Amino acid sequence: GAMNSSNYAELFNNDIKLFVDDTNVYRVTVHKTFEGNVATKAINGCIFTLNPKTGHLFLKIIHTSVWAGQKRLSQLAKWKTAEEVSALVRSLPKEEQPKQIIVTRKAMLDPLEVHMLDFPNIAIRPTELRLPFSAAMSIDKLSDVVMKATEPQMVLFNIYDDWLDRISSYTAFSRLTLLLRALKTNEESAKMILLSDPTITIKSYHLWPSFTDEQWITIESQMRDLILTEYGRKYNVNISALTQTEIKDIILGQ
Amino acid sequence: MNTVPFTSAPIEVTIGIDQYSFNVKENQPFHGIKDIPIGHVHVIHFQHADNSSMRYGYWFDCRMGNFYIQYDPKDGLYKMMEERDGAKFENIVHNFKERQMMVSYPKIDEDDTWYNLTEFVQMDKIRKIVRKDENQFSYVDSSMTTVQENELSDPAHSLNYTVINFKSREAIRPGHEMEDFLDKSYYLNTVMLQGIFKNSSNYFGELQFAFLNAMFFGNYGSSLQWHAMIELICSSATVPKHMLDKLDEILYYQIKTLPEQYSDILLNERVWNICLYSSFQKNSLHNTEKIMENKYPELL
Ligand SMILES: CN1c2ccc(N)cc2O[C@H]1O
C-alpha cells in the first residue's frame, strides 16, 4: 500500500520505481486587474519524475500553452501529469518500465491509475514520506530550462550528478532530500551555503557543486543547522538548548 | 389470486412474503399463502427461529407454474418445488382453503408499494442473474456472492449481476481518461444501456432486484450492486429526462420501504452524500432527497 519510514530501503532495491511529484505542474502569479479584481497568470511548470535508485530525472516541461482555453486547471493538471507519466512509461523499453510509481500527493492516485489501466502489473502507490520535491524549481539549472521553454519539452538529468561513484543510492537520496528540504525552508540561506566559496564550481554537466567527501560533510552539517535555525526562527525555539536526539528527530519529523 | 401451499411447518420460522412477514410456531397447522396478486414477481423468504444465519428465499411468478413449499429435514430448509399435475395441486389448495389453514396476502387496496418496488423486475431477468435452469423460481440467500465479489468461489451459486467498475477499460475510452472518469455518460449510455442492458427498463429491473436482495436477505454484494447502479446514473452529466424522473420514483419507494433500524448497514454514506449533494444529478432527485433528509438526516 503506502510507502513510509518502515519500508524506506525498498526505494534502493532492484525493482525499477519512479516518484512522481506534480506540485510544480500548474504554477501561477496572482495579480490585480485594472478594475481591481484578481486574476492569475500561468507560468511554465514541470513534472518531477525521479528514479531514486539511479538519480535519473525525467523533467517534463509543462508550457503555459497547455492551459489555453481550459477550465478547472488545478484538476486538469493532475490528469495532464498522469497523461505524461503514462506516455513516458509507454516510450520506455519493457525492461526499463517501472514496477511501481509512487505519487507524492494522494490526489494523483486516481488520475494515474486510470491512465495506466493498460499496465495492470504496475503498482500505483501513495507515500507517508513528506518529500521536498516542490523545491526542484530552486535548483538553478532546472528553473532555467523550465522558464526558457517555448514549447512542451522533456529534459533528462541525473539529480545525483556523479555521487553514485562514491556513495550508495540510500546516501545519495538522503543528501538530495536534505538539500531540497533546506532549499524549501530558506532558499536564500541554502543557496548561500552551496555557492558562497567560489573555488568550488558546478561542472557544465552537473546540477550541484563538485564537493570533496569532506566538504559534503560540512555542507550537510550547514544544511541541518539551517533547517534547525529556521525551525527555531519559526516556533520561537532556543535551538542552542536542544540535544542531538531532539535535533535528529525534527529533520526527519519534516 | 394465486396460492403457494406448504406441505407443513415442522420448524419454527419467520416467513416473509414480499414486504410482509409473520411468525409460524414449530408444527403449527400452517399450510401456506393465498390471494397472491397476479401480475408481479414475488419473493417468499425464511428466517429460522433457532438459527437466524438460515436467511433465504425464492423469487417466483405464479403465472409460470404451480409452486409449493416443503421442509427438507436433510438439507434443513424450506424448499420451493413445482407441482406439474394441475388437478392434484388444485385439489390440495381447495382442501387447505376449506380448512382455513392459509394466511391471506395482506394487501391494502390503496397500497402500490410492491408494484413500485418491482415495476421493472421480470422473472426471465432474475433467472439470468440466478442460474438454476431446471427450476422456474430462483433461490437467493444472505451469503451468496456476486460474480464481481468472486473476481476480487463456487460459480454455480453466484449472483450474475452486470459488473460495474469505474476504473476498468470497459468504463474508460483510451484518450478520454479524465472525461470518462469525471463524466460517466459514455459508460452509462453506450456501454451499459445501448450495449449490455439494451434499455433503461432492464437496467432499472436489475437495480430493483439488487435492492430487494439487499433488504430481504442482507446480501452484501446485492447492496454493492444497487449503490453502483445509482452512482453510475448520478455520476453521468447526460441522462435521458425520463430515466432521471423514473430513478427518483424508484429510490423514493426503496427509501420509504427500508426498515429504519437497517439504514446504518443498508445505506452507503459516501454514495448517498455524493449522489444528492455533489453529482451531476444532485438537483434531479427531488422526491428521494426529501425522503432521505426527513427519514435519515444523520447519514447525510
Ligand atoms: C544515464 N543517465 C540518464 C538516463 C535517463 C534520465 N532521465 C537520466 C539520466 O541521467 C544520466 O546519468
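Numbers run from 1 along the shown chain.
Per the header: X-ray crystallography, 1.5 Å.
Placed from the backbone N, Cα and C atoms, the Cβ positions cover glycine too.
In the three-state DSSP scheme, A:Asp21 (mutagenesis position) falls into the strand class. The number of other Cβ atoms within 10 Å of the Cβ belonging to A:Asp21 (mutagenesis position), over all protein chains shown, comes to 22. In Swiss-Prot, a mutagenesis experiment is listed as A:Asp21 to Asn (Swiss-Prot position 1853), annotated with the note Reduced growth at 30 degrees Celsius. Strongly reduced growth at 16 degrees Celsius.
Swiss-Prot documents A:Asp22 to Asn (Swiss-Prot position 1854) as a published mutagenesis change and attaches the note Reduced growth at 30 degrees Celsius. Strongly reduced growth at 16 degrees Celsius. For A:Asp22 (mutagenesis position), other Cβ atoms within 10 Å of its Cβ number 28.
Neighbour density for A:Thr23 (mutagenesis position): within 10 A of its CB lie 20 other CB atoms from the protein chains shown. The annotation that Swiss-Prot gives for the mutagenesis experiment A:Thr23 to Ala (Swiss-Prot position 1855) reads: Reduced growth at 30 degrees Celsius. Strongly reduced growth at 16 degrees Celsius.
Among the mutagenesis results in Swiss-Prot, A:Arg105 to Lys (Swiss-Prot position 1937) has the note: Severely impaired growth. Reduced growth at 30 degrees Celsius. Strongly reduced growth at 16 degrees Celsius. The residue drawn here is the original one. Mapped onto three states, the DSSP output places A:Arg105 (mutagenesis position) in coil.
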In whole Å, how far is A:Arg105 (mutagenesis position) from A:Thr23 (mutagenesis position) when you measure between their Cα atoms?
8
Enumerate same-chain residues with a sequence separation of six or more from A:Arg105 (mutagenesis position) and a Cβ-Cβ distance below 8 A; give 'none' if the list is empty.
A:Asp21, A:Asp22, A:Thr23
